[PDB]
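Below: one structure, written as structure tokens.
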Amino acid sequence: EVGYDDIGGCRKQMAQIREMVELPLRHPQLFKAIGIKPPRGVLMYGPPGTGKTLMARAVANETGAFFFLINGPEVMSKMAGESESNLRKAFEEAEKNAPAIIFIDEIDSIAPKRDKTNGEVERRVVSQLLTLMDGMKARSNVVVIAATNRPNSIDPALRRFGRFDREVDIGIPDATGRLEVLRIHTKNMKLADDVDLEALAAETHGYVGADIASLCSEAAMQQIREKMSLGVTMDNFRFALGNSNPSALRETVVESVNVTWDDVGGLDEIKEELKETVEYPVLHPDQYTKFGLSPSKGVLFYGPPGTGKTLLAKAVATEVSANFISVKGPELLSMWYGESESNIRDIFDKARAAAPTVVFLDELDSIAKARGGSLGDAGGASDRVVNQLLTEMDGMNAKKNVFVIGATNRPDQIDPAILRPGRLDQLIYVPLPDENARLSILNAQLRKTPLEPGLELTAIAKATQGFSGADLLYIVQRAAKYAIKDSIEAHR
Amino acid sequence: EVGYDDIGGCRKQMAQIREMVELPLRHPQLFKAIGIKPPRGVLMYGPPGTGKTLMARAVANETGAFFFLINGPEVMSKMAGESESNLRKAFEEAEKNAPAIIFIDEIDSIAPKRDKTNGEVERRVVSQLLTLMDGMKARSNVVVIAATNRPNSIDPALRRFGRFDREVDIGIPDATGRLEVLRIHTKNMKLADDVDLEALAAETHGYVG
Amino acid sequence: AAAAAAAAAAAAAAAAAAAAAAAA
Ligand SMILES: Nc1ncnc2c1ncn2[C@@H]1O[C@H](COP(=O)(O)OP(=O)(O)O)[C@@H](O)[C@H]1O
Ligand SMILES: Nc1ncnc2c1ncn2[C@@H]1O[C@H](COP(=O)(O)OP(=O)(O)O)[C@@H](O)[C@H]1O
Ligand SMILES: Nc1ncnc2c1ncn2[C@@H]1O[C@H](COP(=O)(O)OP(=O)(O)O)[C@@H](O)[C@H]1O
Ligand code: BEF
Ligand code: BEF
């Protein structure tokens, strides 16, 4: 048995999930003289891979009941009775053998929307559970603890009156919830006395639950390759941060820039201001509840091109503990009819379930597309990607880290619907670097390079007044190209 | 047999796939008393012509085990659900002859994305492989290897915790990596005293392997 | 003044074709 310690420290979603299944099944006296009975069948959403099947085993051991487990997609067969009579056995065998708890999972492909199929074998099977769930009228004895991710694939016919009108969300184990899942995975394996569990849970912040058992198991393989009573040393977990690879972020495999807060930025006042508003709601939630002000979600960048508006976007990718999902501008816009409105929804939905997370939407000129005076520029009303992003924005953002980084060169092409104070509240502009800030641009490039002894340096920044921050990269490349050209001429 | 000498280059990647197949098979007691054994699956993605089918030939001849091979879409047939059972029959033959090594090929159509696909056979083989993978928990097992392209066409239910969690990319050799390739392919041939293999891979810069 | 230079076809989901698996 798995007991109660299989999910520990996550009592913010573990003590309230016992109010829905255990406390109705403990005694039927609290539902008398109260009127209606809410918890008939509950629906659980959230990040997949946290223990959605372990909690189905946890309710069977702590509460004495008859548990009938269903793996899910194993019933799919072309036999009239193998996929129709076995689901009737899951509702009738538990009724006579009280209590009647039942569990099903992976209902992503099972019961899709009605536009996909019509009158097939798969549509005939999923209509039987609509009346079998409504057929069980036992008072506080049957409950559906069905655990299914990806909520846009479930058809809304199952949430009409009382089948799945109880919505529960499994939160991220952030406040001391990630410490106990590492506690139960080291009591059975060998560990050396040189690691700290609080430091291990504080370096990385992007967790999906299933990766938590994967980062600790990767350190066990590191001890094998060096050694050719064992334990896991300190540097085996230090190798694990270079390949974190959570289950949700399996599409962003781009190269991360090496930034140590000194190779980017000539200004420090505007750099610190965006650091302060992005590090407050991710670290501790007690400051925003005391002040009462709503947190700003997303920031807009505008100004001259080549000033450092996407170079700073690589600086927010590794040093900030929130995750980084990048898009290459208008690449998230498909050719077909409904595929264009889905690709801008699948990226935002796959990130918000596990979201210490910033996102970098590049090239907002291609997204806002100057909707004022459209005249059918996209053909048959295919320019509906501007208001579909308005549906994803300001949708379930109560303590949800969604920081859209918009780097744009022309601010006048963006429609003012996103510029409204209910969506974006911080408007920052990166100005021209002066003579006191151009010295930090050249010091960022002359940091990790072999260089000559000190020539004149302040006279270089005083003569380039009138050009942007990317123009000094041209003068540092021509000085570096002329150091390689004469080196081959020095040879022989 | 091809061995390991026929796979030239990519030495940073060869240590990853050897420690997950040979080391559970050579020393099964080494994985004891240190917890559960990590490596249960690997996805070999990237460009197609990088040497990704000979890696299955390399693990089928160097170590002494049974090699049952699964091609691409070949399990489809006109019956009352044979595709969900013939794929299941490939895993129950591996359970009978444990330990062994299985190899499934061309994961571009057998396991597509569930939302993009359409049909009733293609959407049930993507469901059948999800149940028999995590349910199979045998020690010293045949743990699956797959060689295909387009890693973005893989469903995220195949990469969660224990089905494919140690995926690797076969990198394209740009510096001193194609030199090891030409030392192997011309080892069988008798070259004259005119070629210079230090200058062959130096003047070209773009190839796949 | 402004003339539209494109119709911009963005739709069309084609045909389908089924695979009838025999029963016995
Ligand atoms: N603290 C934890 N919380 C949840 N799952 C955990 C935890 N530690 C390890 N795990 C593992 O993560 C996996 C979660 O998968 P689960 O959500 O039960 O399956 P599915 O989502 O496919 O129905 C299990 O293998 C479980 O043992
Ligand atoms: N001090 C600097 N900080 C960041 N990027 C810089 C700096 N000096 C030069 N660059 C380079 O100038 C280019 C402009 O970066 P950025 O303004 O973020 O993107 P874009 O030019 O696409 O708007 C990048 O290649 C960046 O590396
Ligand atoms: N290590 C290797 N490096 C480069 N080419 C290789 C390597 N191993 C095999 N090949 C080549 O790959 C081919 C056989 O496998 P291949 O056709 O690439 O398989 P697949 O297309 O299924 O990945 C042959 O041309 C062989 O020379
Ligand atoms: F690349 Be920047 F957004 F112009
Ligand atoms: F033959 Be390979 F898997 F394309």
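Using Swiss-Prot numbers, chain B covers 210-418, in order.
How was it done? The header gives electron microscopy, 3.6 Å.
Keep in mind that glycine also has a Cβ here, set from the backbone N, Cα and C atoms.
Shown in sequence order, B:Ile379, B:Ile381, B:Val417, B:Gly418 are the residues of the chain, 6+ apart in sequence, with a C-beta less than 8 angstroms from the C-beta of B:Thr259 (ATP 1 binding site). The ATP 1 binding site feature in Swiss-Prot is assigned to B:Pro257, B:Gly258, B:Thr259, B:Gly260, B:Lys261, B:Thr262, B:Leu263, B:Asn358, B:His394; the stated evidence is similarity to another entry.
In Swiss-Prot, a mutagenesis experiment is listed as B:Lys261 to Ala, annotated with the note Moderate reduction in growth rate. Taken residue by residue with DSSP, B:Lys261 (mutagenesis position) is part of neither helix nor strand, so it is coil. Sequence-distant contacts of B:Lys261 (mutagenesis position), defined as residues of its own chain at least six apart whose C-beta falls under 8 angstroms from its C-beta, comprise B:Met253, B:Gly255, B:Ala356, B:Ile379.
Under its mutagenesis annotations, Swiss-Prot gives B:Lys261 to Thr the following note: Probable loss of ATP binding. Complete loss of catalytic activity.
Quoted from Swiss-Prot, the note attached to the mutagenesis of B:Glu315 to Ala states: Moderate reduction in growth rate. Counting only same-chain residues at least 6 apart in sequence, those with a Cβ under 8 Å from the Cβ of B:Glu315 (mutagenesis position) are B:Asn280, B:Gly281, B:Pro282, B:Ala356, B:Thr357. In the three-state DSSP classification, B:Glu315 (mutagenesis position) falls within coil.
Under mutagenesis, Swiss-Prot gives B:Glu315 to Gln with this note: Severe loss of catalytic activity and cooperativity between the 2 ATP-binding regions. Lethal. Restores cell growth; when associated with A-358; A-369; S-471; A-471 or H-475.
Here Swiss-Prot notes a mutagenesis experiment, B:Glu315 to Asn, with the remark: Severe reduction in growth rate.
One entry in Swiss-Prot concerns the mutagenesis experiment B:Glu315 to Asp. Its note says: Severe loss of catalytic activity without affecting cooperativity between the 2 ATP-binding regions. Slight reduction in growth rate.
In the three-state DSSP scheme, B:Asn358 (mutagenesis position) is classed as coil. Experimental mutagenesis at this site is recorded by Swiss-Prot as B:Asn358 to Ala, annotated: Slight reduction in growth rate. Restores cell growth; when associated with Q-315.
Contacts of B:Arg369 (mutagenesis position) defined by a Cβ separation under 8 A and a same-chain sequence distance of 6+ are given as none. Classification of B:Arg369 (mutagenesis position) by DSSP places it in coil, neither helical nor stranded. Record note (Swiss-Prot) on the mutagenesis of B:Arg369 to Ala: No effect on growth rate. Restores cell growth; when associated with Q-315.
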Would you mind sorting out which recorded positions among B:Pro257, B:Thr259, B:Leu263, B:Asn358, B:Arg369, B:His394 put a C-beta under 6 angstroms from ligand 5? B:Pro257
Min neighbour Cβ count (10 Å) across recorded positions B:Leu263, B:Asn358 flags B:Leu263
Near ligand 3, which of the recorded positions B:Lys261, B:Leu263, B:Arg369 have CB less than 6 Å from any of its atoms? B:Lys261, B:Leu263
Nearest-integer angstrom distance between the alpha carbons (Cα) of B:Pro257 (ATP 1 binding site) and B:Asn358 (mutagenesis position): 6
Suppose we call a site close when its Cβ is under 8 Å from a Cβ of chain A; which of the recorded positions B:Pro257, B:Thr259, B:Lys261, B:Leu263, B:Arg369, B:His394 are close? B:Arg369
Return the single residue from the binding-site residues list (B:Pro257, B:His394) that has the minimum number of other CB atoms within 10 Å. B:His394
DSSP, reduced to three states, assigns B:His394 (ATP 1 binding site) to helix
